[PDB]
Amino acid sequence: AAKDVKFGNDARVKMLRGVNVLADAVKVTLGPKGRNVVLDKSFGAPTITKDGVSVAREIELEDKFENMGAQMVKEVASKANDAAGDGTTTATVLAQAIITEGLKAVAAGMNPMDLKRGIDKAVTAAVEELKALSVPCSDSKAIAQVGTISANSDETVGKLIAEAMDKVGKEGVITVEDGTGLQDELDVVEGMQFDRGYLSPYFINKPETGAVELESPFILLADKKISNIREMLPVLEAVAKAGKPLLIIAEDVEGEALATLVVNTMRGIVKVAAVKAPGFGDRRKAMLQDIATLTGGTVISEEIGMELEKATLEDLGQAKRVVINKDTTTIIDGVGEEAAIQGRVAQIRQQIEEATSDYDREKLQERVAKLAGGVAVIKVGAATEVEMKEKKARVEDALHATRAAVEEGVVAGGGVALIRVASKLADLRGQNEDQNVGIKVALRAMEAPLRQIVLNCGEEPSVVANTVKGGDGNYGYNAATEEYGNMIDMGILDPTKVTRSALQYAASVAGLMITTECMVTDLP
Amino acid sequence: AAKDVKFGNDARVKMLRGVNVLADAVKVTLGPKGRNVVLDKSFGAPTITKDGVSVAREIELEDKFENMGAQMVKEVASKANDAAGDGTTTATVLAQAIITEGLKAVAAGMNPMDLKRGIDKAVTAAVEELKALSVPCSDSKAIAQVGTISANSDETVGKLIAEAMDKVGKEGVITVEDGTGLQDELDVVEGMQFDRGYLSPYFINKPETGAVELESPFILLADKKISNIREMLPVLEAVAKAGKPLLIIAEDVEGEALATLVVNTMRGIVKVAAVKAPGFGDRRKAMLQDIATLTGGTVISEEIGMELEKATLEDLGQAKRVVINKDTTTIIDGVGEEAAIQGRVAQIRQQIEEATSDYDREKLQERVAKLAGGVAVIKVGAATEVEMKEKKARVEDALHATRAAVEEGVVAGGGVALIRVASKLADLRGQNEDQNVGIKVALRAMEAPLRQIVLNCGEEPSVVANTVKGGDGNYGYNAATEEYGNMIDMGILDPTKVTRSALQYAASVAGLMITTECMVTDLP
Amino acid sequence: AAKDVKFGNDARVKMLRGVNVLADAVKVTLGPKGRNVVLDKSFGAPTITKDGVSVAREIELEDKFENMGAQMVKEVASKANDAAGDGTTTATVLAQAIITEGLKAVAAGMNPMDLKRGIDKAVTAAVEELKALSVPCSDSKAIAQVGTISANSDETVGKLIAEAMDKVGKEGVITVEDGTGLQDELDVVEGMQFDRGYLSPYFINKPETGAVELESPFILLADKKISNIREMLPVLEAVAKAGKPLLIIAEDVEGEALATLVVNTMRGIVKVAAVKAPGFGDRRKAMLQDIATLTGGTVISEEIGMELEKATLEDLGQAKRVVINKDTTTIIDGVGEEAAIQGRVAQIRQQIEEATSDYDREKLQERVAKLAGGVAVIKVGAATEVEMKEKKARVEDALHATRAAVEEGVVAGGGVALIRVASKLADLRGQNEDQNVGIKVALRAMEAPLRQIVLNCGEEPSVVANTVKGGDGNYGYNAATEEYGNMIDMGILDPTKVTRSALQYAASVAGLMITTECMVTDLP
Ligand SMILES: Nc1ncnc2c1ncn2[C@@H]1O[C@H](COP(=O)(O)OP(=O)(O)O)[C@@H](O)[C@H]1O
Ligand SMILES: Nc1ncnc2c1ncn2[C@@H]1O[C@H](COP(=O)(O)OP(=O)(O)O)[C@@H](O)[C@H]1O
Ligand SMILES: Nc1ncnc2c1ncn2[C@@H]1O[C@H](COP(=O)(O)OP(=O)(O)O)[C@@H](O)[C@H]1O
Ligand code: BEF
Ligand code: BEF
Ligand SMILES: [K+]
Ligand SMILES: [K+]
Ligand SMILES: [K+]
Ligand SMILES: [Mg+2]
Ligand SMILES: [Mg+2]
Ligand SMILES: [Mg+2]
């Protein structure tokens, strides 16, 4: 359709106005004393949230040039959430500071591209300084402190996440889901579990719990559809001679074979339980192979050249206990030589490194947890649904931050680390005066998060900023207690990865937004 | 689409205006002297109701920020109705009081998060005090008093509900349905009944009542579809040799077998009645197994491995008397050893505890009632349809309240228990002054229900509040007769669960609404 | 529908206004100190771009006569992008200059058609002078300089492109795609690779990398669907006697033959791998023949009169190594007499010259690269997506300019070559005074690019134009460092083809736009 074209300063002031609208909505939620934003949903009740990316993803403006400004600055929060899972409000604050100072410098007659180059140079040096400034975060106390800070100063969340990470291991996974009570609870599963139950309730030998319990059984992994009992006769007779239970994990069992099995189980001839093979497609094949490796058996498949009639006891795995419920099957203490498990998890790590989508990566990580580590689930308790959503979002933030802090280390929080870095980079210069101005723009914008944190508390940002800049080390300001001290000693920790990611994404988007001259959009 | 964004006090005043609209509509119906609200329905005549959640679910406003406020406060009443079945007007009153005082405290420069923490601490202590303050409610007189109070001071409803609870027992169920006369009537069913009638009117041997009566029958429980009589000759021959009637509960009976049975019945050879198996799917299997357990028989099914031709007299259950009508079949005084019945009902209560949806839980409760207790039905009598609906809603409120009062106990009603609790918590303090202000906010808000009850009567709420606060024990105000006295002696009882749930949900939602700073919604 | 008709000067002023809107939007991005334009997209975030054709393709206006002017001048940028891949902003600037001067001359009472003839004569002479003025660009240093200049003064892009062209060769191809990191990387493939992997994971003999590696195998090129192994035995028996592996490239393999192959490979009988034939249809046939030519084998097809059962060792090709992954197949150091390779690539060049669409030509070039040269891929690294898109467009511009500079040579850049040409053509005259005025119009318009480049830097265009015109040789003005000097030694190079194309297309469209007298469009 027809277009509207704006040139120079008109375009820049419209763009800055849109940036300011979105940033002012987002920034009221930063720090221990930030507040909540109520978001109207077309289908349902409003959501009350303190998360930056959630607020940013809803903002759209009536004016089209201001809407372009807002849509451009939204990508910083989106990208920070995608990369680190936390630190989106800080990224937005930094982006707005850089855009404001850069537009001020441009209006004074500077070349925008040289300013952009200076900003890039300053941010590169800053990232190197941050990497030099970090310390490892390995003990459980520091992990508790990180989880507490990221969950808006909630000690119970930090303690629960530290316990979960200690119990599940370095190779395990932790998930968050809705609870049923009013208190948070942690349930950890050891061994392998897949969401497949028995195919016939008559298999139950322990009606007290409604569960099928087998001690030291055989596992027959059938990679095929079984409908006719004629195929299973040899293995069933062999196991009956053996005198110990059997478990069938197959693609499916039809009416005739299932009927024969249930008739035989209740007569006392054989103890047989049958469940479905988990997954659909290639992943189903992979997880059958994984169970074979864990249990020390061989998968019976037509695509390799073996028939189920010719199966012997050597193709059957073994375990110590098998417990089957209506929904989940667990295999406990299965026999398998370790080298096979380490080799399999090694291969899975290589296709982990060669994975693009996050869904595939998380499925592979869940497989590694099943084979080697554990799986923990945290249930969130709340009285209502809005409270449940808000608490669940906080818990997910804490979990992401603990992961990042483990994988890269921690720096002093509260905006102090960026101030220390900018103090260290005070003697950096570029090629021309515009580049030096851009370096100064970046270094000045590096103090915005602390100033906004102090504003949200109702204090004076510049007095606190001067007092913190006058100190050295981990000296900082505690906004929860309104006192100065050691950031590390009072437990205000930030992961290095979150700070670095926020700085990088903010600089990347703002440097481009500084260099605009014309804006082309549709008509009202 | 494009959005509208409001910051700070403007957002808070719009939100409070919406809260006030909804709360002022709901609160006029509180107490013995509350009034009715007329709700327009697009399809039909208007509904005249005195229930809080029914009024709350109807309100929607033109302005979008006020609509956000109303939509958020509606969840308190929704959740209270879902949890306790009663006490939603009290929850709405408490939520409005907390929101009003909290916004007043926020406008004075307090930190909303510390106020929220103080409110949480106060409510936790209050719930503990309420638990300490209750007394058991086990006799029939107290249950009658609770049912009377919850039905808007209607003696007959309380007496009827107490009689039903006495006749049916602890393990039975009671339902409410529309009547045909002008008087309430109670019909209680003893034994097991399912809604399946005879498959052929020719089976009727007693045309005076149009009913099929069999004495000491056999019950053949066939878990299969019978169409050819050839499968079934042996059991008919054996029963004919036995000389006493037979009952066939099967999936269905086709024309040929039904014709053979009906021909045989009218010649005096065998007394046979045929009915359909209740339910559809797995629940039908469970019901057939329940009848087998009650009657001491064996279900004939192909999936476990017996054929109906090989059935003997041991697979047939026994009873004392069977009466079949056009719609219902009843089995009275079945012959079966008790231990099977207790085992089955225990099993069922274990999968009751592991049930998520209320529909599944109430189906299992129906099954337990059929196996062990009884089923009662209360028909409501009224001249018109609007009166019928209003009375039926009152009766449902009364029945829910009696259940809650049995399961947790009673406290003194009229808003007196909350006043006693707030008097007890007068020395509670937090960590900083903001939290102390929040504690005071919660304690002040606990007096709102009594004040609104007195205001609905046309009296002075503050004079009555002062007089009641000056007393001790169960001293309170009777708003029906405008007299002070002992709450327990005059029979104004409230379940503990209703009070506790109202307090918890109101606090949970209001604490979050206090901490708002920005609102984002669509443009007009 | 109904039309609007405008005559003469009214039409011309509306047309010039539209031309000016489009040109003024496009021209802000010209030179080393041009800026970016933000383009709104209906689906997605805005795009920030510095490319002339991208900006031009977006402009549409409200007035229909101005819209006709804009839509007419848009074809210059479109055609320059189609022809050379670069120089669209320069073409637009030249077109606007010619149109403005020509309309001024027409308003003075000149014949438009003689002006058009004079403009054509001047442009023909200018193209001849440009061809005489060039020097070859063959060394890698000049290639790096061209790539650097065309990428907006980015040294790394030029160095990477020079390395890629050095490693791949004259007959190879280079492609640009999105990266994953923050740094640019170059990956070059030697030999032939096609993008189908193995047909069964059981073929993998090296689980460490998940790759199938075969040493000196045979290649059986079957242009047939293999489903029954009966057709296939003799060649497997022959190669089992031979004792060295085999590779099957076929249209596809069904379950039976694949099962036989996999069950044989794992038993140590024969080492067999099966992959799909690349392409769909005739191109599949052509690249199958190409693999036959490279590996020294014969394609087994029914359309020529041979059957796969009668195949012998002569029909099987040979190689040195074969590496198959999940996605790509790699054939390294295949045995084949060179004369066949040169014959095949020469033939492919003959149908290259006889190709119309660009898609067919680029597919042909890919096949030439696979048979003779190499294939390189450049991944672009950036922190966000807008930055990635902007950098990727810059890299593509650089790659196109480097190709053009290879194929035609370089001239002095910065607008200096056009000034030298126009200085040389100062004595050119036509047939009548109108044609002389047209020649002068073209010569004056030839100085517009330098003036706009100097204007975008904040300097005075006329002072710099006079100073550069007063010089000789490659003497020019460096707008990056604001210094005068020699273009060649400071490395500001432009391809001859880009300059010539811009001049030709701009003159072609502007000359026709000059001769307008009436405009007919729809009604508002
Ligand atoms: N008690 C405290 N004193 C000072 N700074 C704090 C305190 N608690 C948290 N912070 C800082 O506030 C920031 C938390 O902001 P947050 O709302 O989590 O936004 P983001 O999405 O950027 O993480 C962190 O950078 C943290 O260092
Ligand atoms: N005679 C009475 N005197 C004082 N209070 C009463 C009397 N009867 C009922 N109430 C109180 O009125 C409240 C009932 O209000 P109601 O309209 O049922 O609202 P809700 O939905 O909260 O139950 C109860 O808290 C009860 O204690
Ligand atoms: N440092 C420089 N000094 C002077 N002229 C330059 C310099 N760098 C590039 N140029 C000139 O600027 C022009 C580049 O404009 P550009 O934005 O690439 O538009 P186009 O799409 O027409 O190539 C080229 O003609 C080049 O000769
Ligand atoms: F309004 Be409540 F349900 F008594
Ligand atoms: F804008 Be052109 F493609 F350099
Ligand atoms: K936040
Ligand atoms: K009410
Ligand atoms: K350009
Ligand atoms: Mg955070
Ligand atoms: Mg009630
Ligand atoms: Mg270019």
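Chain A residue numbers are taken from Swiss-Prot; in order, the displayed residues are 2-525.
Technique stated in the header: electron microscopy, 2.9 Å.
The backbone N, Cα and C atoms fix where each Cβ goes, and this holds for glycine too.
According to Swiss-Prot, the experimentally introduced change A:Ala2 to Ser is described as follows: Complex stability is significantly decreased; when associated with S-76, same residues as in M.tuberculosis. Per Swiss-Prot, ATP binding site is recorded for A:30-33, A:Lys51, A:87-91, A:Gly415, A:479-481, A:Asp495, and the stated evidence type is experimental evidence. Here the residue is the original one, but Swiss-Prot notes a mutagenesis experiment at this spot, A:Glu76 to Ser: Complex stability is significantly decreased; when associated with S-2, same residues as in M.tuberculosis. Quoted from Swiss-Prot, the note on mutagenesis experiment A:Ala109 to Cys is: Forms inter-ring disulfide bonds. Prevents ring separation and leads to the formation of high amounts of symmetric GroEL:GroES2 complexes. Record note (Swiss-Prot), mutagenesis A:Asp398 to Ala: Can bind ATP with normal affinity, but is defective in ATPase activity. Binds non-native rhodanese, but cannot release the protein. The unchanged residue is displayed. Record note (Swiss-Prot) on the mutagenesis of A:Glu461 to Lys: Temperature-sensitive lethal mutant. At nonpermissive temperature, the rate of general translation is reduced and a defined group of cytoplasmic proteins are translated but fail to reach native form.
Projection of Swiss-Prot feature records onto the structure.
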| residue | record | contacts (Cβ under 8 Å, 6+ apart) |
| --- | --- | --- |
| A:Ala2 | mutagenesis position | A:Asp523, A:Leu524 |
| A:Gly32 | ATP binding site | A:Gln453, A:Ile454, A:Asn457, A:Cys458, A:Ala480 |
| A:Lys51 | ATP binding site | A:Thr30, A:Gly35, A:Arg36, A:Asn37, A:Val38, A:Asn153, A:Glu391, A:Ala394, A:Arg395 |
| A:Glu76 | mutagenesis position | A:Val510 |
| A:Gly88 | ATP binding site | A:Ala81, A:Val499, A:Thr500, A:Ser502, A:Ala503 |
| A:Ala109 | mutagenesis position | none |
| A:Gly415 | ATP binding site | A:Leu451, A:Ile454, A:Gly477, A:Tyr478, A:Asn479, A:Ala480, A:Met488, A:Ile493, A:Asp495 |
| A:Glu461 | mutagenesis position | A:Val455 |
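Over all protein chains present, the Cβ of A:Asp495 (ATP binding site) has 27 other Cβ atoms lying within 10 Å. The most densely surrounded of the binding-site residues A:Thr30, A:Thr90 is A:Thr90 (count of other Cβ atoms within 10 A of its Cβ). Under the three-state DSSP scheme, A:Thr90 (ATP binding site) falls in the helix class. The Cβ neighbour count for A:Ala480 (ATP binding site), using a 10 Å radius over every protein chain in view, is 20.
For A:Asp398 (mutagenesis position), the count of additional Cβ atoms within 10 Å of its Cβ stands at 21 [all protein chains shown]. A:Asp398 (mutagenesis position) and A:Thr90 (ATP binding site) have their C-alpha atoms 13 Å apart, to the nearest angstrom. Proximity to chain C (Cβ-Cβ under 8 A) holds for A:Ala2, A:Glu76 out of the mutagenesis positions A:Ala2, A:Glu76, A:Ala109. According to DSSP, A:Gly415 (ATP binding site) sits in a coil region rather than a helix or strand. In the three-state DSSP reading, A:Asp495 (ATP binding site) counts as strand. Residues from the recorded positions list (A:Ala2, A:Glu76, A:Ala109, A:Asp398, A:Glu461, A:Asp495) with a C-beta closer than 6 Å to any atom of ligand 1: A:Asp495.
In this structure, the recorded positions that sit close to ligand 9, with a C-beta under 6 angstroms from any of its atoms, are A:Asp398, chosen from A:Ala2, A:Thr30, A:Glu76, A:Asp398, A:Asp495.
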